[PDB]
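Structure first, commentary second.
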2 protein chains.
Amino acid sequence: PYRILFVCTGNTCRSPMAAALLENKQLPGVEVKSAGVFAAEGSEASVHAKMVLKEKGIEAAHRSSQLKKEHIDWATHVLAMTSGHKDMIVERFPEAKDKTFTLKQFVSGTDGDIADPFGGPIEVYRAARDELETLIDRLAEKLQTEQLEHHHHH
Amino acid sequence: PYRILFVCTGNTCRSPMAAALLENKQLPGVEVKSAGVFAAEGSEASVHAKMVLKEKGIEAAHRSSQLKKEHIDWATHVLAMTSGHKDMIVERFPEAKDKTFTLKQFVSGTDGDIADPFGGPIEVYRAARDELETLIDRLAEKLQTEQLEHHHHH
């Protein structure tokens, strides 16, 4: 059972898009949340994030969350948008070091950041969305391959 | 009256040193706190921070605090250790924009970050302390000059 936690700073732009894209796939045995390292409670996803998600048929009704101990304990995998987020999470919650990765490194094996679209025009959000969708597709394939490989019982 | 809030990330290293240096002066009409953008509650200042403070005769109690709305509303001035911290504070708490500065910009008019030890050797903690001592001396002079200039009546 996977519990995937996507993390950025404000939990209004990158991580809600990552979460919405993964949740949209409705993968069995996968649960999805997002949170921000420094975020308000109950804020909507930003308007450009909502718009570019709508282009893909997604209307997630996101509400922002501050990243807390409870989320860290819940997660099987904490997938940070950038190496800076990863570093902050591990410093704040050292007990999470074994399960905290950047999204790019977890799915590709190679270090990389998802660029922050905040403050940018819609095409900058669409670029972030496209990068995220590719990574989430690869993530989905990774998880399901593992699930199938280790499936037993009847 | 002045309510000075020093801010870093973990509130164990730079901001507690800043707070301790200013509090040690016991300036009339000045209250001092510190908090961290992403910090645990109740942690001691780090050992090297305590050591370099001890070298200057300071052995103050510190308990780490997560930066919250309440600290922002309390402060007359939010003095960040770095521009990165300033930017995070203003993005998270837009209502704080007029009163949030880096310590360097507030006392010198140019910008700069306080040296980051990265939990490293005592020598870098000492370098940070020395930078802070210089800036906090200037801060003291700035506040007291204002207080004296606008002092009226018995």
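Note that the numbers count up from 1, one per residue, in the order the chain is shown.
Every residue gets a Cβ built from N, Cα and C, even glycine.
Under mutagenesis, Swiss-Prot gives A:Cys8 to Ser (Swiss-Prot position 9) with this note: Complete loss of phosphatase activity. In the three-state DSSP classification, A:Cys8 (mutagenesis position) falls within a strand. Around A:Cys8 (mutagenesis position), the C-beta neighbours below 8 angstroms that are at least 6 residues distant in the chain are A:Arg14, A:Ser15, A:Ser34, A:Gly36, A:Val37, A:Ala80, A:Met81, A:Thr82, A:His85, A:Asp116.
Under its mutagenesis entries, Swiss-Prot includes A:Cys8 to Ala (Swiss-Prot position 9) with the note: Mutant stably binds to the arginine-phosphorylated substrate.
Taken from Swiss-Prot, the feature active site, nucleophile covers A:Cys8.
For A:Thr9, A:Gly10, A:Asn11, A:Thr12, A:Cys13, A:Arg14, the entry in Swiss-Prot reads substrate binding site. In the structure as shown, the Cβ atom of A:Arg14 (substrate binding site) sits within 10 Å of 33 other Cβ atoms.
Experimental mutagenesis is annotated in Swiss-Prot for A:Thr12 to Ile (Swiss-Prot position 13), with the remark: Strongly decreases p-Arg phosphatase activity and markedly increases p-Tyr phosphatase activity. Within 10 Å of the Cβ of A:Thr12 (mutagenesis position) there are 24 other Cβ atoms, across all protein chains.
Here Swiss-Prot describes A:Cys13 to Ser (Swiss-Prot position 14) as a published mutagenesis experiment; the accompanying note says: 6-fold reduction in phosphatase activity with pNPP as substrate. Nearly no effect on substrate affinity. The DSSP secondary structure for A:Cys13 (mutagenesis position) is coil.
According to Swiss-Prot, the feature active site maps to A:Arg14, an assignment based on similarity to another entry.
Experimental mutagenesis is annotated in Swiss-Prot for A:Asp116 to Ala or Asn (Swiss-Prot position 117), with the remark: Mutant does not bind to the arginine-phosphorylated substrate.
According to DSSP, A:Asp116 (mutagenesis position) sits in a coil region rather than a helix or strand. The feature active site, proton donor is assigned by Swiss-Prot to A:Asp116.
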For the substrate site built from A:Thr9, A:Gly10, A:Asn11, A:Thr12, A:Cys13, A:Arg14, further residues of that chain with CB within 8 A of the site's CB center:
A:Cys8, A:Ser15, A:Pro16, A:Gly36, A:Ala39, A:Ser46, A:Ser64, A:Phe118
Filtered recorded positions - A:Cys8, A:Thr9, A:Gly10, A:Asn11, A:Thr12, A:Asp116 - keeping only those with Cβ under 8 Å from chain B:
A:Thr9, A:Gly10
